[PDB]
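In what follows, a single structure is set out as structure tokens and then discussed.
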Amino acid sequence: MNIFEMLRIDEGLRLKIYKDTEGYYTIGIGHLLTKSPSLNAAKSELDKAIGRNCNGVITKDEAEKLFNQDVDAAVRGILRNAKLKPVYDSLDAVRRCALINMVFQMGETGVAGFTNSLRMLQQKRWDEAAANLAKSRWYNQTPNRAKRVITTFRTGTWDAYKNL
């Protein structure tokens, strides 16, 4: 298992514009298009992102390309973030994947807001951190995904995903 297969499980793949769990216009593998209510604003963002008139639909290849960019930008964002970088550097390879997943879903800024949990992860207090991460809107809104990520941080294995 790797970051790509992990995120593909969590986000799914959709070739037509869709609304995400928060109601935002998205396409592909969790690629947010716009927080705007206009399908039109979404179609425009899409065409801008792919470089062709897509008419709200993309190919598998196009989705994978967006996905590659997004994973890349997620990692680079963690590496540039003063709060995130140290945590990331302190973690093992599996746990690094769990942090990248949060960043991909909720953005750098959102994750950087989890001050206490970040401190616990840095300290390698697995159980305490899993419990603290669960006290968030994130866990309440997308509990199955949050549980998978949380288990990954707690155990440092891919057990939560070997099921799936």
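We count from 1, first residue shown onward.
Any Cβ shown, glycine's included, is placed from N, Cα and C.
According to Swiss-Prot, the active site, proton donor/acceptor annotation covers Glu11, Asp20, on the basis of experimental evidence. If you look up Swiss-Prot, you'll see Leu32, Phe104, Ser117, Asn132 marked as substrate binding site. The note that Swiss-Prot attaches to the published mutagenesis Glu11 to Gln is: Complete loss of activity. Record note (Swiss-Prot), mutagenesis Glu11 to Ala, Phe, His, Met or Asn: Complete loss of enzymatic activity. The unchanged residue is displayed. In Swiss-Prot, the entry for mutagenesis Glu11 to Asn states: Loss of 84% of enzymatic activity. The structure shown retains the original residue. What Swiss-Prot notes for the published mutagenesis of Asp20 to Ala, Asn, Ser or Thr is this: Complete loss of enzymatic activity. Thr26 to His appears in Swiss-Prot as a published mutagenesis result, with the remark: Facilitates transglycosylation more effectively than hydrolysis; covalently bound substrate. Looking at Swiss-Prot, the entry for mutagenesis of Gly30 to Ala says: Almost complete loss of enzymatic activity. What Swiss-Prot notes for the published mutagenesis of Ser117 to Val is this: 50-fold decrease in enzymatic activity. In Swiss-Prot, a published mutagenesis experiment is listed as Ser117 to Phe, annotated 10-fold decrease in enzymatic activity. Listed in Swiss-Prot is the mutagenesis experiment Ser117 to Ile, annotated as follows: 500-fold decrease in enzymatic activity. For the mutagenesis experiment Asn132 to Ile, the note given by Swiss-Prot reads: 5-fold decrease in enzymatic activity.
Spacing of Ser117 (mutagenesis position) relative to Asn132 (mutagenesis position) is 6 Å (Cα to Cα, whole number).
Close to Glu11 (mutagenesis position), meaning Cα to Cα within 10 A, are the following recorded positions out of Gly30, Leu32, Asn132: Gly30.
Neighbour counts of Cβ atoms within 10 Å were taken for the mutagenesis positions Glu11, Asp20; the minimum is at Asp20. In the structure shown, across all protein chains, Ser117 is the one of the recorded positions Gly30, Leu32, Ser117, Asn132 with the greatest number of other Cβ atoms within 10 Å.
Mapped onto three states, the DSSP output places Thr26 (mutagenesis position) in strand.
Taking CA atoms as the reference points, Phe104 (substrate binding site) and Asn132 (mutagenesis position) are 20 Å apart. Cβ neighbours within 10 Å of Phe104 (substrate binding site), excluding its own Cβ and spanning all shown chains: 23. When the alpha carbons of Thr26 (mutagenesis position) and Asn132 (mutagenesis position) are compared, the span between them is 29 angstrom.
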